[PDB]
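Notes follow the structure.
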6 protein chains.
Amino acid sequence: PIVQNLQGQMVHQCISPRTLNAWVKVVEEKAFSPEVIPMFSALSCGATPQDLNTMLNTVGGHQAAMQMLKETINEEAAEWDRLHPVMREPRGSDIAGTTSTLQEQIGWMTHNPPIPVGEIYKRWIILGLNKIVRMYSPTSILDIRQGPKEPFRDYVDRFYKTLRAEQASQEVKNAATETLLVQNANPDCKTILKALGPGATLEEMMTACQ
Amino acid sequence: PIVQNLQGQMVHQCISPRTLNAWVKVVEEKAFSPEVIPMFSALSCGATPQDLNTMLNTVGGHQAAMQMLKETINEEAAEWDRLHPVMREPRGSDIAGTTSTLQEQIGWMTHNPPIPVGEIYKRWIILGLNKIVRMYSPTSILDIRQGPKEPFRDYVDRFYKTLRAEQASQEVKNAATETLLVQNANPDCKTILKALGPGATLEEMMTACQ
Amino acid sequence: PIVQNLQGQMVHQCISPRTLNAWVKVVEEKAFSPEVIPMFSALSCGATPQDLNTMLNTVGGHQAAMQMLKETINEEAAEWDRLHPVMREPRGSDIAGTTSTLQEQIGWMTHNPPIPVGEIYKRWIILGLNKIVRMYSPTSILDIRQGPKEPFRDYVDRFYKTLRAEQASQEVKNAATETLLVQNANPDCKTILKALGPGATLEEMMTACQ
Amino acid sequence: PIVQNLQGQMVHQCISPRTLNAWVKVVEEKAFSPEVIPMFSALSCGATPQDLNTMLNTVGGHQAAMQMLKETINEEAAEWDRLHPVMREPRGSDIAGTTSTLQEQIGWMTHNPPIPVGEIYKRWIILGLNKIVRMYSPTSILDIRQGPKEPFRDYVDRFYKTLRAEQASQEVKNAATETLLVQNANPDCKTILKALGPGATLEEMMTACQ
Amino acid sequence: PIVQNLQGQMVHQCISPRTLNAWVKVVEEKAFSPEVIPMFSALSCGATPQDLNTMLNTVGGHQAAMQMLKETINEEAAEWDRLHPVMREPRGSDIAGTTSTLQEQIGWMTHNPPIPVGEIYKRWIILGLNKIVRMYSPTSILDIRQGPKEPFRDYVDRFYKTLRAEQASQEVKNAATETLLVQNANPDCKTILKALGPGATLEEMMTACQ
Amino acid sequence: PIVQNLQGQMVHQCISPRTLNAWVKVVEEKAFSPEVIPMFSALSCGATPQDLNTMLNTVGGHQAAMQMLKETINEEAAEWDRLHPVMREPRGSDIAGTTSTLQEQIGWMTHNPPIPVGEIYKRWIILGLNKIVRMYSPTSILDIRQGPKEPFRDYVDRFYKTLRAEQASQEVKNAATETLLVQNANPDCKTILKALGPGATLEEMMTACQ
């Protein structure tokens, strides 16, 4: 990835074994849980398209997901080529890092103004990963219900984990979300939440059901 | 996080995978014990709101706590907007890192005088974490007493651990707290402490009951 | 390898023990899976031919594969010698790091215009590794068929992993490959895929068969 | 901690996760053995009071020890305030790191002449740690006596470890301690040591009694 | 070892603990398999004679091998003294690292032109290690015969591993080597090798014997 | 330890936790085997007396050995004081690091001409460690005997390991050493060794009995 040196300029540096190990271990252990995407966005700080290609190709399993990612990147490159018809300006395949040289990528990312091919490739990969995570949700939100003896903490944590997996975003707060949350609880906490009144925060609901 | 180079200028640095792994392991293994807050304040030395959001979103489980944290940050941002009506001035959401880009944050944190958006966001996150840790107390302070044969050392350890968890702070010393400690002590140690009289430090009580 | 310091010139630095340990661990663990080649291209970023020889000779086991690699490198060196009739210009063996000193390799890797002996040797080694990986595939692509109760997701995983093993590249799918994919599926999923019609993406096939 | 950069200036640096993990592991595993204090003085080299507070607060267990440490710090700060009647001059709490900011601490630590607030706070913490270590001695010195078949080396190891714990120092050997050491030895070794006469060092005693 | 700094000169650096740990672990775990020599030549890149002595004296076991290494080094030093009749010019014992100081070694390795005492010492140590590796071959190559149900790949693995051990070098290719390889195979593969015809490469033999 | 910065000057640096962890682990695991002294020499590269004291105090067990080391240090300091009757020149105590501040030590180790208190202190510590390792020898050299069927390799390994321990030095080859080596060999090997002829090298003996 491109970093900043002590002279004050952007100079390319090789990708480190630590970053590669971190990414491979994360993908192998956490599978495609929703928090992998922030991990991908953090490990790819200032990455060139070649670095992102290395990170994607290094993954051993989940080849169906990687094929979906490849198809999504191709679709995004086609859309970019349609929206941007014609140093040489980049094309979709050049941004994808399959028809361009590392030197050209570094020249683009250091140009004034910069042409962040790495950022665009990261956005395409992030769209692909969002689709993959949304497809790999283990269960639907409508089937999350508190057990007969399950504490409110466990039920709420499972409900919000599922709702993060489904919508592919942690920020899943909605009025219908709260209604579904209160509906699926056990009757003991259901009555308390019903009597708590509208507009209550999740903190107050957890305190009341503690 | 913004760091200082050998030249002597504040520049951005990519967030290291080592810090991310440390924070993830700490949250996974420490649950929400009161010692997590100093760890978060240490790992985030000089971080920007983007880095804080990365560190928060990378947490795997405990989604209810993250939702409470998000709601608390929203409340604090609303309060900040109310107290500050209207480079572009940072709004509550911009400080929270929802509608802000990296360049804007770095310009804010390198301005003269600096607008410490990172510090403000860290304060809001610290408030949310304090509330979460307080909520995560396994038992109240009034429910802990020394056992029939428990050494006074372990009893004081448990008492002060519970006291730290209850108030989400370590410095919770009070005359009422000392009276509670001597009240719940074993009858032999209670008699010894009563004979020792008021004004005795914790060290003297520990020495006497040895 | 050769890296750039703050003075502004390429300088040679010793190969770090971290890279060597990572490469040895990768070879010992993953055997010759198709993802070894991206790891080799990543760990050897800017490595002079001496470093490539160090990385190749450090591998303990799999001596047949290393002998095939040696023969392939010799053949490529002979072709290079034939195509290039005769600072001294490099030869095939000089590029292969057998009859060249470290100083000569540094000079070749740093002149203007550069003679990327490291990159040429890397391409030869990657060709040899492609041959090895293609030879080491456990199964043929015609032996992959979905089981009576195996999910379509796992069937696609196996199919595309084996396909990457054979062609030694991720870009291995084709129209005939898509026909093979739909033909080898279980009849229940085969009917759905047939009803989905031509032009269907892998995403739609995965969604429909669930 | 404040460290000297390559340009030759004393600049503030964030405290690395490795030091924090090392200190946490040392406290967690070694309890409060006498060797912890040298580890504390080595890990916290050049630290400002904020870093010392972070390193103290990060400890999870042993809350009674931390309470005693806080009491000792308060006593020493009161003494400092008494002895110093009144850039702004530091106070007891300012040195302790509770009513001071990072900028003020850095200014004090880098003023000419320096006001070593970090060193003074470290001395107070060392006093507290010495008190805790002395309190946490499992056994008294007089209770170390050689077994019927116990080797002399292990007996001397136990004796000197116990003596090290008590006086909160390693250089605790003395003529009275030498007499105590020769008193509790086994009669077979006791007669040999008595015949060896005064003036014999520990090496000669160990050699004679093997 | 000696490295290159940002000032552009050659200056000394202490041998890092990671290098020492890597060397000790490699030597202990891998015994004296032929891949140790590439590891030794990679870890000691640019090492001074004192660094080589530190790396050799740190090994715990295999003391007979270390004594043979010392004998070989002494013989080579005597030869060097014989071949060179007589800042002081180096002698055999100075390159051996027994009668030279670190300052003198650095002056030798940084003189104009450099007198690579480190490289000469490393060559002597490599000759000694080659002798030890040859002596540590578990079995003779003539006893390697393919099993009744052993795959030809595993037979080639064992054959070439043993042959590399015997010569302490990877260059074991020969017409007699190929004849010995084909003679020891099972008749089922021996007939196929005979039918393949002379002059075939190893890859063709592997593919035809599958 | 005092190291050289990029500007080209000697400045102090806090002892890194990696060095301390390595030193403590080695001392705890290997006990006082003769290979510890090279490790201590490597890890203490360029250290001040304060760093040497830090590394000595951090050792938890084996307090008898540490007391012997302290006695040896005191004796050497007394000898230094006698040999050198009285920036202030360093006395024995100041060299030992008990009565000298870090500023004085840095001023001493960076003066022109240098006064290497660290080197002298390391010499004293190495003398003490040699004495400790010599005392800690598990067995005598005369008791080293070959088993009836124990391979000659293991016999020579044990013999030279013990003889290295016996004299606290690896350079232990001698005429009497070889005489005892051939005297304690098994009769089957003794016949071959006797018929081999005087003056034979160790490699010839190993090959003859292999």
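Following Swiss-Prot, chain A residues are numbered 133-218, 228-351, in order.
Note: Cβ is positioned from N, Cα and C throughout, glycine not excepted.
According to DSSP, A:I169 (mutagenesis position) is assigned to a helical segment. For A:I169 (mutagenesis position), the same-chain residues lying six or more positions away in sequence with a CB closer than 8 A to its CB are A:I267, A:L270, A:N271, A:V274. Quoted from Swiss-Prot, the note attached to the mutagenesis of A:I169 to S states: Loss of infectivity.
A:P170 to A appears in Swiss-Prot as a published mutagenesis result, with the remark: Retains infectivity. For A:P170 (mutagenesis position), other Cβ atoms within 10 Å of its Cβ number 18.
The annotation that Swiss-Prot gives for the mutagenesis experiment A:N185 to L reads: Loss of infectivity. A sphere of 10 angstroms centred on the C-beta of A:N185 (mutagenesis position) encloses 20 other C-beta atoms.
Under the heading of mutagenesis, Swiss-Prot lists A:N189 to A and annotates it as follows: Reduces binding to human NUP153 and CPSF6. Reduces infectivity to non-dividing cells. Retains infectivity to dividing cells. Around A:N189 (mutagenesis position), there are no C-beta neighbours below 8 angstroms that are at least 6 residues distant in the chain.
For the mutagenesis of A:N189 to D, Swiss-Prot gives this note: Reduces binding to human NUP153. Does not affect binding to CPSF6. Reduces infectivity to non-dividing cells. Retains infectivity to dividing cells. The structure shown keeps the original residue.
For the mutagenesis experiment A:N206 to A, the note given by Swiss-Prot reads: Loss of binding to NUP153 and CPSF6. According to DSSP, A:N206 (mutagenesis position) sits within a helical segment.
Among the mutagenesis entries in Swiss-Prot is A:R305 to K, noted as: Retains binding to FG repeats of human NUP153. Counting every protein chain shown, the number of other Cβ atoms lying within 10 Å of the Cβ of A:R305 (mutagenesis position) is 22.
Here the residue is the original one, but Swiss-Prot notes a mutagenesis experiment at this spot, A:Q308 to A: Retains infectivity. Packing around A:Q308 (mutagenesis position) is summarised by its Cβ count: 18 other Cβ atoms lie within 10 angstroms of its Cβ, all protein chains included.
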Distance [Cα-Cα, Å, rounded] between A:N206 (mutagenesis position) and A:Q308 (mutagenesis position): 24
Deposited-model gap closure distance - 9 residues unmodelled, Cα of A:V218 to Cα of A:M228, Å: 13
Rounded inter-Cα distance in Å - A:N185 (mutagenesis position), A:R305 (mutagenesis position): 27
Cβ neighbour count (within 10 Å, all chains shown) around A:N206 (mutagenesis position): 15
A:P170 (mutagenesis position) and A:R305 (mutagenesis position), distance between Cα atoms, whole Å: 13
A:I169, A:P170, A:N189, A:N206, A:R305: the mutagenesis positions whose Cβ falls under 8 Å from a chain C Cβ: A:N189
Chain B neighbours, restricted to the mutagenesis positions A:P170, A:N185, A:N189, A:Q308, by C-beta under 8 angstroms: A:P170
Whole-number Å value for how far A:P170 (mutagenesis position) lies from A:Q308 (mutagenesis position) (Cα to Cα): 15
